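Structure, as structure tokens:
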Amino acid sequence: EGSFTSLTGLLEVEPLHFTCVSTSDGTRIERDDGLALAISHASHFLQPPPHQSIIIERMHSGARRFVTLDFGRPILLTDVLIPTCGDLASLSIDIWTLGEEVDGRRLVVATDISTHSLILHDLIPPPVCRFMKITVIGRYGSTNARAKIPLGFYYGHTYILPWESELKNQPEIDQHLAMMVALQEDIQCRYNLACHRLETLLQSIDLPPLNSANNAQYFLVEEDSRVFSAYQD
Amino acid sequence: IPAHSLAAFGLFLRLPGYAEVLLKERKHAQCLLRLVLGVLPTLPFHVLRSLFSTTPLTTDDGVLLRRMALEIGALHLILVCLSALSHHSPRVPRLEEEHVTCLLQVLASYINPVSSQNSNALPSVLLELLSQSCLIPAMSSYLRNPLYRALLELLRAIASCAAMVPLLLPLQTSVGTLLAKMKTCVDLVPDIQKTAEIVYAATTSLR
Amino acid sequence: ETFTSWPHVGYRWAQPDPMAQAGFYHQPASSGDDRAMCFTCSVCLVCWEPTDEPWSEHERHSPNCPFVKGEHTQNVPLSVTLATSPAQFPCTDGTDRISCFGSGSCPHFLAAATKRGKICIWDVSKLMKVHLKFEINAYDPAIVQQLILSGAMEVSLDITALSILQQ
Amino acid sequence: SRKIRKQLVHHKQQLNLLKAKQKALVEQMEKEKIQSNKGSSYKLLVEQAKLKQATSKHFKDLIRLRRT
Amino acid sequence: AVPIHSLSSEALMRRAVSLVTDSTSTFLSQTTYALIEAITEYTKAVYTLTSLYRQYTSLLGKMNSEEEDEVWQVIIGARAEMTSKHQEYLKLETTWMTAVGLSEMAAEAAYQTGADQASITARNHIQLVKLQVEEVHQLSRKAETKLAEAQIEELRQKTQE
Amino acid sequence: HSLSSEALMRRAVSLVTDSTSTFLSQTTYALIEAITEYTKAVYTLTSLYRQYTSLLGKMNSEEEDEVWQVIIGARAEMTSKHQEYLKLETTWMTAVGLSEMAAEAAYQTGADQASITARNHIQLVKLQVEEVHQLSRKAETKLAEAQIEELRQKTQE
Ligand SMILES: [Zn+2]
């Protein structure tokens, strides 16, 4: 739990959504289990996609697989995280914006996937890309049994600034700032009303004489779930 | 829940007397308003259908409501919504099925409220605008194929008002003959037969 | 040389030379098959791909290969043969003296002409082999009309300089 | 007619099911061929012959049914 | 690219048992056929005798002695045919019992060898042939009941005349 | 050629009387093979125990530990051989019952020739299996005698 300090400053970089465009032989990707309209779409753009994973059909000593992923737009990549996959030998990651051989460049060839997760924090300078290339190779003596390989969560700035543009049709900053401000005001009203309903919910709890032993006894009821949901919101 | 119905609802509630029929069902109206601020997609047009049916052309309220609808452009919005749902372009000079049925019902209630001095009760501006929309090619394509009863109600509605009869003429197979052959092929039956006979009578009277 | 019948010459990484460099030879079970076996470990592979790197595939399918490990095997590189190649005669008999030689804008081929008119052009860029072996005929109609324009006919020709030209 | 049809379908259902048995038979001929376990191949050839007789008798019944 | 032998005794089990869970299944359905064939032809003879009793009973009192004798001889011959075919049928069902047990304990062998798929296929086939055999059985008992009703009504009208 | 029902059984039962005889042959062979392999292993361990007995007191602690570890590994090999032994003998018992009641089925069909052939095969496999059972049991008894001699000399020293 001490190593959990590997990813810091996650507030300033927004979550990015994923689209599966290419996969390899015996490999698949699954999901692990008008102002208001523009505001809702922008809010949905800034959401963490649910957990997803790669499932491989046939594993062997040196199982070589290739996947391509698209965000739908050139987006700054600032932080990466690959969860631990103890049954794989190594991976490589390359990114590009237009073509694989046009602007493709190698990013990492990591052979330490089995023992620890992959952490690479605060990409400096932040590259921009839209397409992503993954090459993975299985461990020697691998048992041919199915397993999950989560992709992790990827963060960056979808909207690009002029100086971030000059490294490698952008709408003007003012109107984009105005509509995100509108989203902020709307989420402020929503946050106030949701937290307020949570306050009324907690005020709807009958309080006997204070015996916190009974308060702990409540762990071992629909009320707990509804307060959990309200706090979640 | 398609966004176009919710967007049209905000304009629809501007009409006086819309809230009076909207408040009949409190729960669904509250849920719709909650979705607006930030079965359900049928209601933004279903409330309009009820308002059109309850307000006849024999009274000043219905004709005023209809001319305000022309003025603000609700009919253009419902026509382009129908165009997007049916993949049919206008004559330039499973949820989708239920949506098309509700839109056709709204149009039928707008023309003839009783179907759910009436010739000049609807201005010919509606006639010339409805001569440019997507209603005729889409209805023609659907003829060549709940919704069927709504379409028959739309036909008796569009034939009920005299000023609206001329758009039944194709721009060369007549609608009455096509309806007669499909009715014979299908043979619910008495209603289809009666509406087919009424449509044929209206087309013959116009010709 | 085993990869003459390779059906995937147009592939990027499945070219005959790089996969021969990894120490593999074409031994297909049927004509048109891309089956190959190594000369050191004899791992067998089929259904090759244009992206299959020779060293990477040999290492992945045979990390225990001494060729993969860099260990001393019985491999004989082409450079050893090239640096010890026994001089090829311009003619099969090996008696005619060489009048001239050289190269021009296309020095991939080396030409050697004899005094009797026999000229042999080698593919010295590639492995030492005979590429062209011929004799110049002095009774050529073009040569005949060129000599006629200069003024039984007896014509003799001797090559004094050689050059190979290309665009 | 229904009954005869039923046994026609049954013979078709069993002839391929023994053809797959011939396939596994050939596989097992190959597999014990490499390892010289002398006493194996004799009983395996007996396996091959018995399944051949079952194969041939099913073909003859396949023919005779269609006669009827 | 992709890759293109003293076998242990367990593979030999999986192989040897896969030879038998199918061929006992073969002779299982072959018993199911032959048994159905007897249950069909014997039912044909039973329905023939039922029809003979219906026409003889309906024509009672309308024939002479010679006609009654010829009809009664036809009825006796049909009785002997159905009886003998039923005697064959009993030995056919006696054999399909053994075929059922053969496939059941062959599937037990397949489960003992790790070839679970052959075991489940054999067992599901046993239940399928059991359903088919019980269906044709109930058809046979239906026709026997019809024949019994025709014999009792023949005796009743014969007593009446 | 409208075949009767009796000829269908007379031809049909020959399939299982050859197929369960095939299973009985492969189980009998493999059981004989596993018995012979286990008998050879037991003889090898018997030789190891006799050699360990004959070397007692002539080796240091390390060599005694090494030979004891080899004996332990051989014991584990016997355990795995005995497990496959019991499973093979189980399947051979199942095959014996299979061919016996299959030949009984051939008897009740009147196809007695296939039945008697299966019968003679059952007696042949029973005698062969019991023979190599006796050989295995003789090897086990010899191993027990070697172990007793090993314990006697170890206690004596
Ligand atoms: Zn090699």
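To match Swiss-Prot, the residue numbers of chain C are left as they are there, and the shown ones run 291-441, 500-515.
Structure method, as recorded: electron microscopy, 7.2 Å.
A Cβ is built for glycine as well, from the same backbone N, Cα and C atoms used for every other residue.
As a published mutagenesis entry, C:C328 to S appears in Swiss-Prot alongside the note: Impairs ubiquitination of CASP3, CASP7 and HTRA2 mutant 'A-306'; when associated with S-331. Abolishes interaction with DIABLO/SMAC and impairs ubiquitination of DIABLO/SMAC; when associated with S-331 and 1616-A--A-1666 del. Positions annotated as Zn(2+) binding site by Swiss-Prot, on the basis of experimental evidence: C:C328, C:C331, C:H348, C:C355. The annotation that Swiss-Prot gives for the mutagenesis experiment C:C331 to S reads: Impairs ubiquitination of CASP3, CASP7 and HTRA2 mutant 'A-306'; when associated with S-328. Abolishes interaction with DIABLO/SMAC and impairs ubiquitination of DIABLO/SMAC; when associated with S-328 and 1616-A--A-1666 del.
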Could you list the residues of the same chain, at least six apart in sequence, whose Cβ is under 8 A from the Cβ of C:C355 (Zn(2+) binding site)? C:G313, C:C328, C:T330, C:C331, C:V333, C:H348, C:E349
In three-state DSSP terms, the structure that C:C328 (mutagenesis position) belongs to: strand
Neighbour tally for C:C328 (mutagenesis position), based on other Cβ positions within 10 Å of its Cβ: 19
8 Å Cβ shell about C:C328, C:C331, C:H348, C:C355 centroid, Zn(2+) site members excluded: C:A312, C:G313, C:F314, C:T330, C:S332, C:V333, C:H351, C:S352, C:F357, C:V358
DSSP-derived structure type at C:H348 (Zn(2+) binding site), helix or strand or else coil: helix
C:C355 (Zn(2+) binding site) falls, by DSSP collapsed to helix, strand or coil, into coil
Cβ atoms other than its own within 10 Å of the Cβ of C:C331 (mutagenesis position), all chains, total 18
